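Encoded as structure tokens, the structure appears first; notes follow it.
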Amino acid sequence: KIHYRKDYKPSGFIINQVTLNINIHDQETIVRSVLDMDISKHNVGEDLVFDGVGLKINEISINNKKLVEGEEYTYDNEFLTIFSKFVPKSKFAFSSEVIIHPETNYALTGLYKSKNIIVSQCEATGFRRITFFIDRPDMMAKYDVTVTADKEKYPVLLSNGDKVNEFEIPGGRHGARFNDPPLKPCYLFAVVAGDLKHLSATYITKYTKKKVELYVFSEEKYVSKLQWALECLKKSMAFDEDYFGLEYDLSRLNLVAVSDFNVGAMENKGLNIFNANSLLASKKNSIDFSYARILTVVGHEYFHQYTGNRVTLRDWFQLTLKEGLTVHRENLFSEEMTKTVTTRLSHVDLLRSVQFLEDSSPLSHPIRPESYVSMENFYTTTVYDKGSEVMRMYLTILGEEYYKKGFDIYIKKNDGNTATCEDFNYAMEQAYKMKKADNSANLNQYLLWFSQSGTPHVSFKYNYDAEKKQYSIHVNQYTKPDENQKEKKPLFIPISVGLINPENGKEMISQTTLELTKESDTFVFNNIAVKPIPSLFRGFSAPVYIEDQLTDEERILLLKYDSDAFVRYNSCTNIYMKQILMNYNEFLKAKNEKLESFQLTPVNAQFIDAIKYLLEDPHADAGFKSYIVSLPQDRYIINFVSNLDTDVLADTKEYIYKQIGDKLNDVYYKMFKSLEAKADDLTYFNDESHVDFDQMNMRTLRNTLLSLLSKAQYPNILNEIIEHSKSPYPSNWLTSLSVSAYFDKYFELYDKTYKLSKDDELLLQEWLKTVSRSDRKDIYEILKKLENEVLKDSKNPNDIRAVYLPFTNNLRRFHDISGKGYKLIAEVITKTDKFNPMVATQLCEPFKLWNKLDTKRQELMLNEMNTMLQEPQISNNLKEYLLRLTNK
Ligand SMILES: O=C(CNc1ccc(F)cc1)N[C@@H](C(=O)NO)c1ccc(Br)cc1
Ligand SMILES: [Zn+2]
């Protein structure tokens, strides 16, 4: 069954009240549910059809009269159909009692057991796995929820709303009743039961001075890892108050970590539930990346309280309205908290590698898709991250003052209601009219960002008249036709620009955002005293392919002297890309023609000089420095090469890295040594509330330089690697494992770091990732060793993803020409699909570029995908995903 956006129609039914009794027992959970329902104005006498997946019916009733299977209803394990003639014409009560089995629910959707915690996940379609419902987000209802369980095993009981009763039950059990009067969609329902330990705090809101109790929960073993999450929650609350003027509306907010989770976290109202790897950290037992991850995921789920929970979705095709907008709010928050330029750069780096790949793949879709089979397949980097860039462009176009005015219009007008992408565009249009001082101004063209798939390409030509002091930027935009639009239309593209004087590095014009609304336009600037170098798409102001048409000399000047971090990073990126494409084609030709000798174009010496200049600048940023010594990501590069031969690309990267290191290794080594004191400072190692993002960026730089020096076999660098392995910081000692891959000490450090990791669940997963992405010639034997000794039969998604996904980024080995790496991941996908279709589809990620590779590897990947598709037991999720990916 294919659902189409244009087919939306309101239900013929209304569910006003849900009264749940969830009785948890060792071998089963009994769910009783009374739904106080009505007939809506759209009803036309149809059957009453409920969603209900995998439920064991004990009984169902209408108005306390038990219904008879076969004559009055059918149930096919997916839909409960009550025939029209037995459906009442006015207000009525539907009731049911079903049995479900959280303990064997390894798909982690619906109600399931994670270690010793019972927990739910209802977005998008999981509530129907708990009880019968019209399981779609426009069915808003009140919830009164009672949970009972063995008290010894499950002392802590949580659901949405206020706890209004706690009571004892004979036989060692107990119950708690939660009443949540405000309307909500069923995907925001949640329940948690377990032997949970907590940290707590009281937050007083900014304007109404309301006292909000904050609780963060985990299993007892890891309760000492909760402190940063609680601090991040306070920060998120303050940011929504300070930037958006928005306070929390409930008396309490609970965050709960669980070990088994399909994604990062979930915004259930007042009861946010997290993958443990996105809530728990300590400085002894977590890598640095955990701190930014917890900050952004806590922030993300908090910002949903307005953008998703208070203003909700009419239908799932509007997903980007809450996810793109919440990622945008998340990104603003992160940028303000970290105060590092690499925060924005890391978002752009993600979009232009992963999301651009998706947008040029057969899976390409607009941020508001037109159809789906499994809605879980459209929680994508397109909907989330391109969605966020589309939400960010409103702020770029409007400026902070009018953006905040438009955002508040959207909140005030839609608070407590469902909404669509048009409602948001409407609110921004009102601010646009105010800003332009023109009630005729509109953003109708802006809506194409929601409906048009594919990445626009923006290219430039320039003219400077020295006598007239007149400078022109000619701009073109183009989107390649794809399967979603045969004809692509020009978008509203905001181009943040500066003009740099190449003689002194100074700004030449005030802040300027060009509004490109046609296929092409010419923007002219008068009184430009000298020929400038244009600084284009500052802040990465639109999600596009930038073709700057600048010389490498011009790009070097921007890299050294521009004020905008993104344009400097992009100029570096563009210099690298020109070099990569040139050397790639030289290696390819020598391979194709079987040349006994040939030449390679060297790396630009003035570019290497500029890198050295930046690295040696003690006032320059360490995080930015780590980006400039790193080549662009493989998944960024592959968007620019047809029939990419992964071995030739590996040879290209190796040549270019060797070229630069042959000049700069002594600089790299000197910096690695001089950065030690500040990077590894232990002053606050035992203060979990003290997080220094610049210090972590200095560690990133040290660990990047160490990797470069180790690959280069720099003299006696093994000494530094061994010393690095004794650092108290996991980012450092796990780096010592991966860079030791090039030395005879690798398995010594393998065993040392395993011993350091094995007694913390999350640290062990970081160790698994480090092994998985180790640059080892024997990586296939090493993966078998992880399988046999550590991973075993685990159904934990964090374990499976840790063992296999980093390995898939091994350009030389995963893409082994035998196809053995494709075969290995396909076996893992098919095995995983038997119990967790969502994670099976996540493990398909390496196949997304299949039609971008050389002909032999295309065929090898296609064969494994077609083998996967022929599996008799394949899930709907995996089948739909592979059918779309293979154009079948
Ligand atoms: O957690 C994420 C993204 N991060 C992530 C991390 C590791 C992974 F393996 C996968 C995803 N998204 C949340 C979300 O949006 N919460 O607000 C979400 C919620 C429900 C559904 Br259905 C899908 C996605
Ligand atoms: Zn979200």
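Here chain A follows Swiss-Prot, giving residues 197-1084 in order.
Per the header: X-ray crystallography, 1.8 Å.
Heads up, the Cβ atoms here are built off N, Cα and C, so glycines get one too.
Taken from Swiss-Prot, the feature peptide binding site covers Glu319, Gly460, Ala461, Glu463. Every protein chain shown contributes to the tally, and the Cβ of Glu463 (peptide binding site) ends up with 23 other Cβ atoms within 10 Å.
According to DSSP, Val459 (mutagenesis position) is assigned to coil rather than to any helix or strand. A C-beta separation below 8 Å, combined with a sequence spacing of at least six in one chain, links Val459 (mutagenesis position) to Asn471, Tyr575. Here the residue is the original one, while Swiss-Prot reports the published mutagenesis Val459 to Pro with the comment Severely affects substrate specificity. No effect on Zn(2+) binding.
Residues or ranges marked as Zn(2+) binding site by Swiss-Prot on the basis of experimental evidence: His496, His500, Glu519. Sequence-distant contacts (6 or more apart, same chain, Cβ under 8 Å) of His496 (Zn(2+) binding site) comprise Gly460, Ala461, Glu463, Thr522, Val523, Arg525, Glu526.
The Cβ of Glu497 (active site, proton acceptor) lies under 8 Å from the Cβ of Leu451, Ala461, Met462, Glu463, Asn468, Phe470, each on the same chain and at least six residues away in sequence. Per Swiss-Prot, the feature active site, proton acceptor maps to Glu497.
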For the recorded positions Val459, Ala461, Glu497, which sit with their CB under 6 angstroms from an atom of ligand 2? none
Across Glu319, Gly460, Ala461, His500, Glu519, listed as binding-site residues, the smallest other-CB tally within 10 A is for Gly460
Compute all pairwise C-alpha distances among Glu319, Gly460, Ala461, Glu463, the residues listed as binding peptide, and give the largest one in whole angstrom. 13
Using C-alpha atoms only, work out the spacing between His500 (Zn(2+) binding site) and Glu319 (peptide binding site) and round it to an integer in Å. 13
